[PDB]
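*Asks:* A single structure is presented below for examination.
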Amino acid sequence: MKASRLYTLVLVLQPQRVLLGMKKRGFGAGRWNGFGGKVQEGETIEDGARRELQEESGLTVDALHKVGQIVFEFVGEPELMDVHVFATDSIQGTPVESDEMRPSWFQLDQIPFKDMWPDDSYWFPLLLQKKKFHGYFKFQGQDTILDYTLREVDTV
Ligand SMILES: Nc1[nH]c(=O)nc2c1ncn2[C@H]1C[C@H](O)[C@@H](COP(=O)(O)OP(=O)(O)OP(=O)(O)O)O1
Ligand code: NA
Ligand code: NA
């Protein structure tokens, strides 16, 4: 059985648009993602998701709501990524471009799936339907899924 490391992912989802962040630099440049990072010692997962959103994008929120949980496994990496997925419609402030990340809104008929993580094509449609989900994806590298499971759940 592998060990897992906790991560967060926040989708800034409004009725007609979603805010995503593009990686500007390095391995994975050009890919659009929600906002998040590693959970730190002593914080709740939800508080870590809020902190990461603020650190990564400049945005604050009053509340998040949990919408999913996805485990990622990469070939060659013994540690699983346990990603806790949150969404909010209610944001404070404007998103900020950093040296690492450029934020941009996309209309919900222009979701840039080809330039997102491949798994997003599977679970983001559930998020748009206000469904909750559990997922697992095994990757060879950044582009290829070798195995995956996705299931709608009533409780995350
Ligand atoms: N397959 C995938 N699909 C997806 O939609 N988001 C993914 C993903 N794989 C990783 N992510 C997201 C999860 C999380 O928000 C982020 C990865 O977190 P990072 O390792 O960048 O965290 P930190 O910035 O805390 O790490 P440090 O490098 O240690 O500072 O990318
Ligand atoms: Na971090
Ligand atoms: Na990061």
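Each Cβ is built from the backbone N, Cα and C atoms, and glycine gets one as well.
Per Swiss-Prot, the feature N(6)-methyl-AMP binding site maps to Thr8, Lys23, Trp117, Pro118, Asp119, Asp120. For the mutagenesis of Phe27 to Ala, Swiss-Prot gives this note: Reduces 2-oxo-dATPase and 8-oxo-dGTPase activities. The structure shown keeps the original residue. Sequence annotations record features per position, and here Swiss-Prot assigns 8-oxo-ATP binding site to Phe27, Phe35, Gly36, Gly37, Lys38, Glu52, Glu56, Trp117, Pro118, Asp119, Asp120 based on experimental evidence. The note that Swiss-Prot attaches to the published mutagenesis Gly36 to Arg is: Reduces activity by 97%. Annotated Mg(2+) 1 binding site per Swiss-Prot: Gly36, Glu56, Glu100, in sequence order, evidence recorded as similarity to another entry. Per Swiss-Prot, mutagenesis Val39 to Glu is noted as: Loss of activity. Among the sequence features in Swiss-Prot, the mutagenesis site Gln40 to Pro is noted as follows: Reduces activity by 97%. Quoted from Swiss-Prot for the published mutagenesis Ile45 to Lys: Loss of activity. Per Swiss-Prot, Mg(2+) 2 binding site is recorded for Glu52, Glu55, and the stated evidence type is similarity to another entry. Among the mutagenesis entries in Swiss-Prot is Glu56 to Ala, noted as: Loss of ability to prevent DNA damage. Expected to cause loss of enzyme activity. For the mutagenesis of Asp119 to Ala or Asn, Swiss-Prot gives this note: Loss of 2-oxo-dATPase activity, reduces 8-oxo-dGTPase activity. The structure shown keeps the original residue. Experimental mutagenesis is annotated in Swiss-Prot for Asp120 to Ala or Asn, with the remark: Mildly decreased 2-oxo-dATPase activity, nearly abolishes 8-oxo-dGTPase activity. Quoted from Swiss-Prot, the note attached to the mutagenesis of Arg151 to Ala states: Reduces 2-oxo-dATPase and 8-oxo-dGTPase activities and increases thermolability. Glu152 to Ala appears in Swiss-Prot as a published mutagenesis result, with the remark: Reduces 2-oxo-dATPase and 8-oxo-dGTPase activities and increases thermolability. Record note (Swiss-Prot), mutagenesis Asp154 to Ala: Enhances 2-oxo-dATPase and 8-oxo-dGTPase activities and increases thermolability. The unchanged residue is displayed.
Burial and contacts for the listed features, if you can.
*Replies:* Neighbour density for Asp120 (mutagenesis position): within 10 A of its CB lie 22 other CB atoms from the protein chains shown.
The Cβ neighbour count for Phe27 (mutagenesis position), using a 10 Å radius and every protein chain shown, is 7.
Around the Cβ of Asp119 (mutagenesis position), the same chain contributes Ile70, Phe72, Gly135, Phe137, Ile145, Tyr148, each under 8 angstroms and 6 or more positions distant in sequence.
Take the CB of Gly36 (mutagenesis position) and look out to 10 A: across all protein chains shown you find 24 other CB atoms. Under DSSP, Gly36 (mutagenesis position) is assigned to coil, being neither helix nor strand in the three-state scheme.
Proximity of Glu100 (Mg(2+) 1 binding site) to non-local residues of its own chain (separation of 6 or more, Cβ distance below 8 Å) is seen for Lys23, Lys24, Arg25, given in sequence order.
If you draw a 10 Å sphere around the CB of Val39 (mutagenesis position), it holds 21 other CB atoms from the protein chains shown.
Note on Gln40 (mutagenesis position): other Cβ atoms within 10 Å of its Cβ, all shown chains, come to 11.
Around the Cβ of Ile45 (mutagenesis position), the same chain contributes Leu6, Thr8, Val39, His84, each under 8 angstroms and 6 or more positions distant in sequence.
Classification of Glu55 (Mg(2+) 2 binding site) by DSSP places it within a helix.
The DSSP secondary structure for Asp119 (mutagenesis position) is coil.
Mapped onto three states, the DSSP output places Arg151 (mutagenesis position) in strand.
Same-chain residues at least 6 positions away in sequence with a Cβ under 8 Å from that of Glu152 (mutagenesis position) are, in sequence order, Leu126, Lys131, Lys132, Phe133.
Taking the Cβ of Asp154 (mutagenesis position) as reference, residues of its chain lying under 8 Å away and at least six apart in sequence are, in sequence order, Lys132.
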*Asks:* Near the Cβ of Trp117 (N(6)-methyl-AMP binding site), how many other Cβ atoms are there if near means within 10 Å?
*Replies:* 22
*Asks:* Taking 8 Å from the centroid of the Cβ atoms of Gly36, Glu56, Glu100 as the cut-off, which other residues in that chain fall inside it around the Mg(2+) 1 site?
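*Replies:* Neighbours within 8 Å of the Cβ centroid, excluding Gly36, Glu56, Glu100: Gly21, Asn33, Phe35, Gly37, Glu52, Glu55, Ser57, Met101.
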*Asks:* Specify the secondary structure state of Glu100 (Mg(2+) 1 binding site) as given by DSSP, simplified to three classes.
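*Replies:* Looking at the DSSP assignment, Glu100 (Mg(2+) 1 binding site) belongs to neither helix nor strand, so coil.
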*Asks:* Looking only at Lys23, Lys38, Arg151, which of these recorded positions has the biggest number of Cβ atoms within 10 Å around its Cβ?
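*Replies:* Answer returned by the neighbour count: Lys23.
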